[PDB]
Amino acid sequence: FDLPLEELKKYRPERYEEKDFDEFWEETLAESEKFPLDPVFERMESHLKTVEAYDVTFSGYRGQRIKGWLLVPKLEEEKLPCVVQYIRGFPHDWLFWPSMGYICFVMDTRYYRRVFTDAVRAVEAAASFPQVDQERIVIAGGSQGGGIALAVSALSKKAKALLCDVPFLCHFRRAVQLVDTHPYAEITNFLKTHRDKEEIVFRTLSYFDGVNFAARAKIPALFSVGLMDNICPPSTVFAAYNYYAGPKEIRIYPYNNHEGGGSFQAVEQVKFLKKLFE
Amino acid sequence: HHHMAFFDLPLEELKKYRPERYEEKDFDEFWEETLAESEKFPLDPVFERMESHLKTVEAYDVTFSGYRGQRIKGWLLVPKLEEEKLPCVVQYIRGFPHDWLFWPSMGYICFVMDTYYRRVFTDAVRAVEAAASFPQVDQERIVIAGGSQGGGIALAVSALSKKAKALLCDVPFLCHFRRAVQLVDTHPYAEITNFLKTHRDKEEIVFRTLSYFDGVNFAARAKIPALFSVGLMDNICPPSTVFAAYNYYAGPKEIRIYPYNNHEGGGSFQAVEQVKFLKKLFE
Amino acid sequence: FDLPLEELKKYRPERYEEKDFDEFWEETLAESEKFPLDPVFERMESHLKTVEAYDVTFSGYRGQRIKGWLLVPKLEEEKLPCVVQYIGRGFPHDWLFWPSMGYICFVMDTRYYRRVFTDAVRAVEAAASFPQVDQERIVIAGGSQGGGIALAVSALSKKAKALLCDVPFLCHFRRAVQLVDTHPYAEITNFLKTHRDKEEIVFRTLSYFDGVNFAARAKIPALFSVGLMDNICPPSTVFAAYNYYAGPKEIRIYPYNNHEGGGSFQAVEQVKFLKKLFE
Amino acid sequence: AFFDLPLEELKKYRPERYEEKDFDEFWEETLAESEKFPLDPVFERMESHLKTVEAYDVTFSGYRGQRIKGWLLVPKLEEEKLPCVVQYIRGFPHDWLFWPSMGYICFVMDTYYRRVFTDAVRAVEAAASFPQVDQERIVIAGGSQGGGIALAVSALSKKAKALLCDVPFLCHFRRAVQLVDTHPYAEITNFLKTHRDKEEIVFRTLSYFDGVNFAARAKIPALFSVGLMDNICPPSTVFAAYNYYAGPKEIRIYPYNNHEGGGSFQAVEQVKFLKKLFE
Amino acid sequence: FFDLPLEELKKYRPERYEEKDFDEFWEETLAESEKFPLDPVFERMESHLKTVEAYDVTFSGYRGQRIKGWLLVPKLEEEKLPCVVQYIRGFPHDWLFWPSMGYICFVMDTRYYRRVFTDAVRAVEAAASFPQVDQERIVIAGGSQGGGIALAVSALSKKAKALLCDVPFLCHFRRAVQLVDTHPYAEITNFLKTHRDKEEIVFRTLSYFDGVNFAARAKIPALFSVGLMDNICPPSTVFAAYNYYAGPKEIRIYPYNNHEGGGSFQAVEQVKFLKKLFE
Amino acid sequence: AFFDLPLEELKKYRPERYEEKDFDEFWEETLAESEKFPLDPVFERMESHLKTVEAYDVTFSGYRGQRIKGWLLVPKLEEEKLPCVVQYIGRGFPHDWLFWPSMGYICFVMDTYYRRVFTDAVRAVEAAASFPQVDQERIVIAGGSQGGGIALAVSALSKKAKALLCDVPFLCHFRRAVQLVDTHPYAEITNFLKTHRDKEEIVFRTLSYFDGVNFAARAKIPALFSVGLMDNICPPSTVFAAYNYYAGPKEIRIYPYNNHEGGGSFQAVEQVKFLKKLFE
């Protein structure tokens, strides 16, 4: 259903952002940095044997006390690499990264101004665990999470690599004219009833568009895209990917919908991060 | 076609639901004879350590003899723990080894078998023997587990395997065929219906044949402790089919009921319930 | 989804009809009999080898010239039994079943029910006028809308001798509408959704065309069929008409079938039924 | 099509109610907290293309003193006191022409449920503060989410004099969830599908907002409507509320309608009801 | 978005197909129906409405048959009022918009297209005959099937002065059929699926009723609307008619809407358009 | 509605073919292997209510000598020799296959991995040809959908077949089908690849042995194809690829408003006409 692959690879649409895009975000982060982070780790009761689990409390947007999980694999190593993973379920749903030898910080998004700020702070919280190797802090997400990660790749001093799967929050004006699926269809359904608010909806969403963070992000990244994904259509993902200003690679799954590369792509990430961190 | 919400018998009645069973006079002879035939080939389990990015778990590519001696495949996932003897879950479905991290992460060796039902059930009985042959496996704590088609398979195995010690049976398929068919238009039970739509004269023979694979009939025979789960909005494996099997199940048993879930069942919540159940059982 | 079978077999709901149900139909047929039938059979050029095909024209409702096909199997016999089949009338080769089993087949093109039923009663007269047709063995047949039509004809035609009625539409309207949301019964429901004040008049009008009310009148032998998963023509509607049907009768029950009914299996049942009947 | 209890049984359906010991204390306290801020209604005449109606942008204090908005539509009639319908949903002022056209001043409030119900109670107080409003003839009305809200307001507002409750949402949550997979009741289900351990707390929390519990308390006259094929707000949910409703009451039943209810037919029924009531 | 992009829709002028007798056919159709006197009859109706007077209208349409309509007159000082003939008839209260904006509203009950278009041309003449109607300000209006009808009327009526045409059906048939599988254009497709040999005759027949061909003839000012996600009446069909439309014109484009079009927002655009036009 | 290439472009659509270097060795070898067992056709007259047609239950050896079943329907006509349609598909009831016998053709209906099925189908022609009343100069092979795909393969593999009727065929231009439609049966391939992301090359190389396009390029017998321009089971660009590569004398009937039903009863008559013009 979207542009052919030859053209997706060369797709660089005109970007829309306000003159204050950077002033808005610098100011948002400054406001929330005025409160100390005060990370608190609580060991939690778990049936898990290969992993230790912590309930983490930290200061996010405007000093509010947010929480995340910290999953630490039981390994000899005094210092471990770390994946901050954005979305929740159970701690046992996040076993992949710890099982591959990474500490995993799992943060649920509890508007985007608040969520992105919380997420930036989550990296700071993870970094503050003494076992975490700060040179190997990775940020990751798929869908809404991939969109959030992508923003964080431009906003976080501490993050060192990005794993961005099938991201949402990318190239809003194009998404809306290609698919009638949730979540992009919420915008369309808003505009259907507020016919006079097209300029303001899109000017507002421009502050949260992944394409605009991508153009700014300088850290290495691995993207994934499903060529049959009609939740997060390929032209949206390729727009962000192609504008992404750091060293990058994309794994293209031509027969997949929004599941993306699934478990195959998980292994690709492990391989990518291994090559990166040696 | 999908039911809107609750569509089967109410819960008060599901708990008392014990329909008449149908089986042939030779049900036991058929399965004894099938297993004897396949035991005439040596199991010859082969475990190959695999190169893996996994750090908490060691992974083996397993080959073993199943139905009529055919070389079947499985994964073995062993969590890296001090213990010289570990408990073991044989899980029926094979994707990546990293898809099966749950049980190893909870301290269980995990044997994952790659999956007509004559062949599959025999393969599955043999997978337990394969798993038991790993020296680190504690044979007093071998568990059999499955959801859907896997759950139906596990249920059969609970009645056919000398070696299995406990059953985890989630939202099982292969149960109470005659009723499934008159409640749901969903795959997989709808394959039976579509067959009968076209072969109008084969009702007796379709149901007599299926009786040999019906989980209700194995349940009536199974003596090992078991934990079942069911989704009351499950329109793939409707609740009356699962409750039929659960209620006939002849070993010590419990069921977790998920009133708002479709075929996902209790999902991750139920995974924890299984860990708790097995802990209480084996301590 | 409907009543269980034990109950379907005993299901006899109260009937509704207007005081002039019979006068209405008598009068409708008399009006259309005031024009001569004037059946015209034209041999058609056909690729068919086992069958001869005629383009038929005859006078139906109010004298309008209706069209049909006649298919005659090439057989020794000077006199052949005949099935009048109701459905448009597609190709002659679509109607090979009955001729292939040794029956002349008259296939009537459908074109409101006042007209269609009248057209259909006249089709039997057209078919009876073919010299090779044995008038003692004229059968009327239809499935769906056809079955409903055939059912009406079983009560309105002097000439018809047996009925084949499969999964019939036009039966027990008020119950249908409260069991299924499928076309065609859902047209009634959608009308009433919008015309909330027209319930009485819709149902009274439809009572003139309800197969249950014809069934109560029909005296000729009949074979019905029903699919227990049929959500176009639900089982309780078919069983209502079947149970009220006043002639010698049988029903074939297909428990796993939807509106396809007994399909090809049922087609053979019909052949068997008619063979047993006409010896 | 029909999927809920039959009508005989719907009319007698009175399920056990669940509410917390503090249901009344919770609401008394919520309203007291919001009454500690002055209402301070402000009416701004608006430039409008309308010729039969005058339109005001209304600002008032709702929940916790927040400045809420509504429309006031006044029909141009040479009467100094008019009856009034407070209608809960805000689109254009021209979307709300029905009540003004029937001679009623119409207050349309732009609409967690703690905040919304409190805002809605205060919208009556805002409407009553318009000098042209006849306080003896203040009516509260809603369909869907609006009907639920109106139902709560019928129990919580000193000032309201009658209730028009169509196809209400926010009723008999535990039952809705086990009958339908449609939005909005399916949000509850989708929550519980994921938070399997939160059934008791979800339903105890929702008990503070259940229309059945407000209905048991409401003393003002009311006209309800229900669609027997409504799978958004299933009939057993509406009938539970209707049957527990403690004021003088009537229900209009639309057997062939889904969530559209009686539509325009029902609108006229309301006009008739209110006319009979207020004379 | 599934049709041509907007830059290309604005320039879209496909080849038109009409028969050599398009004009003779319509002239002759209207002459035939003018041979019967219009004989408009207005009956004041008992109504709960207070801002509007309602009349039950009867008039002679196609071939002299007595067609029905509603006339809604807003109670205003003015001795002469402008008038919107609206094509679709439900309740009078469903048509409050135009009277509430100061326009008399003639709502015509739609009952083939030969008959409906002729009825609709005659409705304008019926409306014009009401003494309070200002004949210099008679507007014709419709959405969907109504828009298609209004469009025809814009070319066929001596007395109409402006056109409001929203999301019209009956436009650029051959293209519709290859873009969408939705009702109503899919009735054409389903016919052709079965009558494979009737392509020429189906399209030649439909050419007499195609809005594109009327548009090319219509000389009165018009406001069109289109939804760029409308898959009932696809944008390329509407733009074909709009672009051929031979009078002074404007189009309001709603990029995120389906067949609802501009809805209430577009209703206000019409009021504005007509105000600017008539002063 | 219309979702594939336009017609002007469908008519010129000749995509690059892919096949393995052993395509022909594979099929020659497969057929030789199955010819090493004797056909041994057995015709049993069946009790039938039919009066214009005689019906036989047929048994014959197909793939690797397995005993396959078919129906033979013979119209009761004076003629000592009759033309024959081998029709590929339940083989349902004998009465479901009345069209061809009614038009004066003997009909062999075969009850239908593809290696096995194609071999069975090639052998069905030999079974039909062994009936003494069959005219071997007028043996026709026919199928729609899966049947049309099978018939297409048989048009290249059978010494005995003389004409092909290929309607809305499945098994054609796999790599394109998969990127145009999400319908069964082509969607089984897509679903396989969604899960086995590393098996694209081997899936498509394997399927190349069964692709109707590749048989078409080889088939030398005359043929009538049909296509539905709204067919989203067997999309038009797949059918046109096979049709356009088809190397024998050919025609195609194009049904612009039809989905997978194709030309239906109208096309049936087109076939009769085609075969009549051909065999005189």
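The numbers used for chain D are those of Swiss-Prot, and the residues that appear cover 2-90, 96-117, 156-323, in sequence.
We read in the header that X-ray crystallography, 2.8 Å was used to get this structure.
Quick reminder: no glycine exception, Cβ is built from N, Cα and C everywhere.
As given in Swiss-Prot:
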- D:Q88 to A: Minimal change in catalytic efficiency toward acetate substrates (MUTAGEN)
- D:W102 to A: Minimal change in catalytic efficiency toward the acetate substrates (MUTAGEN)
- D:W105 to A: Minimal change in catalytic efficiency toward the acetate substrates (MUTAGEN)
- D:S188 to A: Activity abolished towards fluoroscein diacetoxymethyl ether (MUTAGEN)
- D:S188: paraoxon binding site (BINDING)
- D:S188: active site, nucleophile (ACT_SITE)
- D:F213 to A: Reduction in catalytic efficiency towards fluoroscein diacetoxymethyl ether; when associated with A-228 (MUTAGEN)
- D:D274: active site, charge relay system (ACT_SITE)
- D:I276 to A: Greater than 10-fold reduction in catalytic efficiency toward the acetate substrates. Reduction in catalytic efficiency towards fluoroscein diacetoxymethyl ether; when associated with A-228 (MUTAGEN)
- D:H303: active site, charge relay system (ACT_SITE)
For D:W105 (mutagenesis position), the number of other Cβ atoms found within 10 Å of its own Cβ: 26
Anchor-to-anchor distance, in angstrom and between Cα atoms, for D:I90 and D:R96 with 5 residues unmodelled between: 7
Close recorded positions near D:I276 (mutagenesis position), where close means Cα within 10 Å, chosen from D:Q88, D:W102, D:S188, D:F213, D:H303: D:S188, D:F213, D:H303
Using Cα positions only, nearest of the recorded positions to D:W102 (mutagenesis position) (D:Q88, D:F213, D:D274): D:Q88
Distance, D:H303 (active site, charge relay system) to D:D274 (active site, charge relay system) (CA atoms, angstrom): 5
Whole-number Å value for how far D:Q88 (mutagenesis position) lies from D:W105 (mutagenesis position) (Cα to Cα): 9
Euclidean distance between Cα atoms of D:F213 (mutagenesis position) and D:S188 (mutagenesis position), Å: 5
Between D:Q88 (mutagenesis position) and D:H303 (active site, charge relay system), the C-alpha gap once rounded to whole angstrom: 18
Cα separation, D:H303 (active site, charge relay system) to D:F213 (mutagenesis position) (Å, whole number): 10
Which of D:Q88, D:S188, the listed mutagenesis positions, has fewest other Cβ atoms within 10 Å: D:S188
CB contacts for D:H303 (active site, charge relay system) [other CB atoms within 10 A, all chains]: 17
Cβ-Cβ neighbours of D:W102 (mutagenesis position) (radius 10 Å): 22
For D:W105 (mutagenesis position), the three-state class that DSSP assigns: helix
Local Cβ density at D:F213 (mutagenesis position) - other Cβ atoms counted within 10 Å: 23
